[PDB]
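K.L.:
Before we start, here is the structure in question, set down as structure tokens.
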Amino acid sequence: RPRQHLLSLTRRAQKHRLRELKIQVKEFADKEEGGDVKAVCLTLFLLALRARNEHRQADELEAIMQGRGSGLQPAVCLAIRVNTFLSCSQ
Amino acid sequence: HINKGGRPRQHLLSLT
DNA sequence: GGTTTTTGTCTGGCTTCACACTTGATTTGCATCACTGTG
DNA sequence: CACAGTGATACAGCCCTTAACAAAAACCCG
DNA sequence: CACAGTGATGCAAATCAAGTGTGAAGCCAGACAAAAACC
DNA sequence: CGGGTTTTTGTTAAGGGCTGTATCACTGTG
């Protein structure tokens, strides 16, 4: 049977394409980086995303992995509401 | 073996 | 039938999230009020 | 020399690949 | 029976902060074992 | 004290793609 799309695969049915890769991934992480796998994959994914010209997604991932800056201050929300010529209902 | 020196290896998340 | 893919399981051990009770202490949502503006 | 718009358009800035080389900072040991 | 505002007010609904011990869920180990679409 | 080794950062040019800003003749309260 021909293979299907990788994203459409379930959580369990996608480990047998990555079994033959995580071995060298983690041995490289041990021998060169120190042992971290999530961090080195973060670096690789940021590099791939920036090469693909998806800097918006790269910045979103950087923000979510770093301290979450989500949420605007009430003062700046009021500043936007007043300077952008907006009304309360809008 | 003799140590040849070199710059220390920082965390991969701390580089450019 | 062959071949490849796709799900299923196996037990001990680990981490990670939800809740079981209670009492307040807030934050947030939405209806109400008499009006406008284009004729 | 009022000052903050008003929106479509075009050009500049910043950044990614190729690959080989160059300038520069941190330890080791004679 | 126009309809989308217009913002302040006030009450009701929702979420949470405080205490620790549980349950409930996802995943890890490497390996074995059934369904399903093309020849 | 300074080569020697290792690691960090930048540089050269041809193209592609996203993002930011200047430019054009106008507006209104008079």
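In chain B, numbers come from Swiss-Prot; the residues present are 385-400, in order.
Each residue, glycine too, has its Cβ placed from N, Cα and C.
Straight out of Swiss-Prot:
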MUTAGEN   B:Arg391 to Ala  Defects in converting nicked products to hairpins
MUTAGEN   B:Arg391 to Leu  Impairs DNA-binding and hairpin formation while maintaining some nicking activity
MUTAGEN   B:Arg393 to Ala  Impairs DNA-binding and hairpin formation while maintaining some nicking activity
K.L.:
What is the Cβ neighbour count of B:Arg391 (mutagenesis position) at a 10 Å cut-off, with all protein chains included?
P.N.:
5
K.L.:
Based on DSSP, name the secondary structure state of B:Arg391 (mutagenesis position): helix, strand or coil.
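P.N.:
SS state of B:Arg391 (mutagenesis position) = coil.
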K.L.:
Among all protein chains shown, how many Cβ atoms are found within 10 Å of the Cβ of B:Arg393 (mutagenesis position), not counting that one?
P.N.:
10
